[PDB]
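A.B. asks: Below: one structure in structure tokens.
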Amino acid sequence: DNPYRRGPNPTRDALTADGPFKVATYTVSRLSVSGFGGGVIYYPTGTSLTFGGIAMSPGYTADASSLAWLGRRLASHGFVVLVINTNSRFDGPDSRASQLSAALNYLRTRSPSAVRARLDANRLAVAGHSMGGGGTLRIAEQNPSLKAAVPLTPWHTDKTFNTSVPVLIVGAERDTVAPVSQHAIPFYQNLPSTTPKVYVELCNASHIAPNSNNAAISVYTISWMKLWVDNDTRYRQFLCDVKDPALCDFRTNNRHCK
């Protein structure tokens, strides 16, 4: 019925580990691409199907290795995932937006044949950490054709993003870098009331929670990407009536549950 469904029926536990797709990697050198600093593509192998694509930005001073676990994790559940390096590690949030745009255009038009073979260029999404999460919100405003956006412990000096793209923000309760009271929560609240939106707040977590294997980040990120990129309603169950002891807050306008 849904041509985009991939993988077996999910359980929560399965979404805390790598998924059913073997993962191939391709390193994109900085000098081979224009408009961003290269990165690493994580993509399914051992399959003849196609999948949505995700461009993901690390944060300020960080490189793509800071999100390697999550690029791999997403790809292993059935996505083509480019974790970018930026032109400079010091680039700001709006520069990271522009570089995610470049990276998406790259993925759709100039990626290697084995990567392009696995990509449905009509189904793209974004995610990012810290200033990369600020860039995720900005590109979502700029590009309403994106299917989903997942800002992880985001940072931006602008607080109101005018996007219709479904957004799930992950905040870290004890973040002192991008405090949730100043960043994540304002971002959530200021999104349009008509845009599907979720805020999950990790109990006891620091700003760097996204930089290593994290069950909650895995569950929510996979689930939001599945629901919106693949229209896979088998993942609604993880995003509605949410009962998770790893979370100390959870807010939504419930547009994806009704």
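Note that chain A is numbered according to Swiss-Prot, with residues 36-293 shown in order.
This deposition comes from X-ray crystallography, 1.3 Å.
Backbone N, Cα and C define each Cβ position, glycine as well.
According to Swiss-Prot:
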ACT_SITE  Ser165  active site, nucleophile
ACT_SITE  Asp210  active site, charge relay system
ACT_SITE  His242  active site, charge relay system
BINDING   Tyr95, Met166, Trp190  poly(ethylene terephthalate) binding site
MUTAGEN   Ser165 to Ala  Loss of catalytic activity
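Relative to the rest of the structure, where do these features sit?
C.D. replies: Under 8 Å, Cβ to Cβ, and six or more positions away along its own chain, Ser165 (mutagenesis position) finds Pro93, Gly94, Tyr95, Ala97, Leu187, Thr188, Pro189, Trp190, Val212, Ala213, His242. According to DSSP, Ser165 (mutagenesis position) sits in a coil region rather than a helix or strand.
Secondary structure at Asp210 (active site, charge relay system), as computed by DSSP, is coil.
Secondary structure at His242 (active site, charge relay system), taken from DSSP and collapsed to helix, strand or coil, is coil.
The Cβ neighbour count for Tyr95 (poly(ethylene terephthalate) binding site), using a 10 Å radius over every protein chain in view, is 20.
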A.B. asks: Look up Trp190 (poly(ethylene terephthalate) binding site) in the DSSP assignment and report helix, strand or coil.
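C.D. replies: It is coil.
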A.B. asks: Any idea what the Cα distance is from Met166 (poly(ethylene terephthalate) binding site) over to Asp210 (active site, charge relay system), rounded to a whole Å?
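C.D. replies: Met166 (poly(ethylene terephthalate) binding site) to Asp210 (active site, charge relay system), Cα-Cα distance: 14 Å.
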A.B. asks: Sorted by position, what residues of the same chain at least six away from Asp210 (active site, charge relay system) have a C-beta under 8 A from it?
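C.D. replies: Result: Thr188, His218, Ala219, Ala240, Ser241, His242.
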A.B. asks: In whole Å, could you give the widest CA to CA gap in the poly(ethylene terephthalate) site formed by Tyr95, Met166, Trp190?
C.D. replies: 10
